[PDB]
Amino acid sequence: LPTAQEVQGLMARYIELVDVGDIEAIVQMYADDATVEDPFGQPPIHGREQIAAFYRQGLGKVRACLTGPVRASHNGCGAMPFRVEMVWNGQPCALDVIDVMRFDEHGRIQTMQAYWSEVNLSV
Amino acid sequence: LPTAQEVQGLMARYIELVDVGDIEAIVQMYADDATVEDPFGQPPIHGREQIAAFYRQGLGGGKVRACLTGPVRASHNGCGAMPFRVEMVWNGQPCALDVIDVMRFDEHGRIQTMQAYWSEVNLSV
């Protein structure tokens, strides 16, 4: 189970991979039985093909960067604030998000929860 | 059940109450049978009696400040998450801690669960 320092590293790596847009490398970070709730409040996505499809839809000119430190626990979990910059039909947008993640004993993402709503979106 | 906007206001209010150190007002924001996990990974404390004891031990010695360090992220199912920093004293030393709280509210606008993400990696003296 990743240590607190290791959680900080894995969560920051996740943001770096979103920022470059490497869907394959993102999906590799997930465990077989992982779930993604994004935005939190929506039904969970599960299944490796389904998680890949989610990232392909979302990322298929998106940029993302941490906007504060990763907060990590001693039980393989963490939470991080970040901002996503995207273009909607040629229009620059930004979205503030916090992801909460639980990692398994192999260092793979078991659960991803992305908190945000329209109150967090600007143009 | 608070809307997204209402979650933003409640969670911001919470930080205001921590910042001023109003233990009773904090405890009244929680559901009577709420759970707190702080830091997340430690066993849950249950109920306003235990939660009050927790906030009294954390705040009742004064000198705590707390402020949001980014916007509250809110959902449409009465939940939210926020980044903040707490400034504290350790026997005369200034301390600071970066935290993210996640909260779920009940159908009465009270905090049903709170999870506070941080560890010593987030602590600076």
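Note that chain A carries Swiss-Prot numbering, so the residues on display, from first to last, are 3-62, 65-127.
From the backbone N, Cα and C atoms, a Cβ is placed for every residue, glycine too.
If you check Swiss-Prot, you get these features:
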ACT_SITE  A:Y16  active site, proton donor
ACT_SITE  A:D40  active site, proton acceptor
BINDING   A:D103  substrate binding site
MUTAGEN   A:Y16 to F  Reduces activity 2000-fold. Reduces activity 10000-fold; when associated with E-103; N-103 or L-103
MUTAGEN   A:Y16 to S  Reduces activity 20-fold
MUTAGEN   A:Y32 to S  Reduces activity 4-fold
MUTAGEN   A:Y57 to S  Reduces activity 100-fold
MUTAGEN   A:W92 to A  Slightly reduces activity. Reduces protein stability
MUTAGEN   A:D103 to N  Reduces activity 4-fold. Reduces activity 10000-fold; when associated with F-16
MUTAGEN   A:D103 to A or L  Reduces activity 100-fold. Reduces activity 10000-fold; when associated with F-16
MUTAGEN   A:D103 to E  Slightly reduces activity. Reduces activity 10000-fold; when associated with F-16
MUTAGEN   A:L125 to A  Slightly reduces activity and reduces protein stability; when associated with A-127
MUTAGEN   A:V127 to A  Slightly reduces activity and reduces protein stability; when associated with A-125
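What Swiss-Prot annotates, mapped onto the structure for a quick look.
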| residue | record | Cβ contacts under 8 Å, 6 or more apart |
| --- | --- | --- |
| A:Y16 | mutagenesis position | A:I28, A:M31, A:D103, A:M105, A:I113 |
| A:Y32 | mutagenesis position | A:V38, A:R50, A:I53, A:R112, A:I113, A:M116 |
| A:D40 | active site, proton acceptor | A:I47, A:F56, A:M116, A:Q117, A:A118 |
| A:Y57 | mutagenesis position | A:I25, A:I28, A:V29 |
| A:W92 | mutagenesis position | A:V127 |
| A:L125 | mutagenesis position | A:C97, A:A98, A:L99 |
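Across the mutagenesis positions listed here (A:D103, A:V127), the residue whose Cβ sits among the most other Cβ atoms within 10 Å is A:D103. Gap in the deposited chain: 2 residues are missing between A:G62 and A:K65, whose Cα atoms are separated by 8 Å.
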